[PDB]
Structures are given as C-alpha cells and as structure tokens.
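Colleague: Below is one structure. I have some questions about it.
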Amino acid sequence: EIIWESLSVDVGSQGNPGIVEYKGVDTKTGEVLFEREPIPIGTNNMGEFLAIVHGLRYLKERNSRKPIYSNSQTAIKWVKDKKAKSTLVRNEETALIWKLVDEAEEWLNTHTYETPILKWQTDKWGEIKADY
DNA sequence: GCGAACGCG
DNA sequence: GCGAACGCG
Ligand SMILES: [Mg+2]
C-alpha cells in the first residue's frame, strides 16, 4: 500500500501553457518541504518533471533513501528517460521554463540515484498530499 | 511523416 | 481545449 515515509510532489497550473508552481510535501504530515515560486509560462508536464527532479536533488542533499510519489505517469517516464519530451516552443516567453528543464536534464545526466519514483494512485488513494 | 482519432484547468 | 502518448503513400 502507501509508503508514508516518502516525499509527494505536485504542480499548480493556471493555464497550460500558463503560470506554473510546484511543491514537495511530507506524505505523512503534509509539511511543505520545498516550493517553487510562479514561472510565468510552462506546461503542466514540464512543471511535474521539474517537481520530481527538485525532489531527487532535495533527498540526495539530505542523505535520504525515501521514495517520491508523483501523480504524473508522463513526468515519471520523462525522468526515467532523462528527457522532458515537451512540444513547447523555445522563444523569449518560454526561456525560463526551458532553462529550468535543461538544467534538470543536465542534473539527471551527471548524477546517479536509487530513489524510487512511484505513481500516486489518485482514483484509489485520493488526492496526492502536494495537490494545490 | 501526415493529420485524425489520461487528467486536468 | 490543452499537453501528453489508425490508413495511407
Ligand atoms: Mg494536482
């Protein structure tokens, strides 16, 4: 069933592409462990990808073997493949989201981890604790 | 390759 | 309606 000793991440989108925020919380308590301030233009899947990679970096900094829960099977696969397969144009308006994605891919390409990245089963378990 | 035909905000 | 992931020549 649920591994309560874990990190849960999720994205808050206003439009898609549109304003992106994300956060990571303690699955057990809902305590906010990290939060990303609004990024003016991104896609939902780019935000979910960034949330998982921020989680990987957060747990590594703290010598944690906790798994990560995401409700985004798309983003879980992007992280496994070390590539965010986004369609979003690269122009002046999207430079920030793409800089963050490119830096996240660089991190994945230059680090190893054991962190399990698990699917949060929303239908079966209810909303992920990191939900906005 | 051409375009059609989950889990949101 | 968005970003994701067939038959035909
Ligand atoms: Mg959510």
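Numbers in chain A track Swiss-Prot; the residues on display, in order, are 62-193.
A Cβ is built for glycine as well, from the same backbone N, Cα and C atoms used for every other residue.
For A:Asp71, A:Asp192, the entry in Swiss-Prot reads Mg(2+) 1 binding site. Swiss-Prot lists A:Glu109 to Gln among its mutagenesis entries, and the accompanying note reads: Loss of activity. According to Swiss-Prot, the mutagenesis experiment A:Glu188 to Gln carries the following note: No effect. For A:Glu188 to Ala, Swiss-Prot lists a mutagenesis experiment annotated as follows: Strongly reduces activity. Among the sequence features in Swiss-Prot, the mutagenesis site A:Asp192 to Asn is noted as follows: Strongly reduced activity with manganese. Loss of activity with magnesium.
If you look at the structure here, what lies around each of the features I listed?
Modeller: Taking Cβ-Cβ distances under 8 Å and a sequence separation of 6 or more, the neighbours of A:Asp192 (mutagenesis position) in its chain are A:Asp71, A:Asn132.
Look at A:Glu109 (mutagenesis position): DSSP puts it in a helix.
The secondary structure of A:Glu188 (mutagenesis position), as reduced to three states from DSSP, is coil rather than helix or strand.
All protein chains included, A:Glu188 (mutagenesis position) registers 12 other Cβ atoms within 10 Å of its own Cβ.
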Colleague: What's the number of neighbouring CB atoms sitting within 10 A of the CB on A:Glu109 (mutagenesis position)?
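Modeller: That number is 25.
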Colleague: Have a look around A:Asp71 (Mg(2+) 1 binding site) and count the other CB atoms within 10 A of its CB, chains all included.
Modeller: 23
Colleague: At the Cα level, what's the spacing in Å between A:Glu188 (mutagenesis position) and A:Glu109 (mutagenesis position), rounded?
Modeller: 15
Colleague: According to DSSP, folded down to helix, strand and coil, what is A:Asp71 (Mg(2+) 1 binding site)?
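Modeller: For A:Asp71 (Mg(2+) 1 binding site) - judged by DSSP and reduced to three states - the answer is strand.
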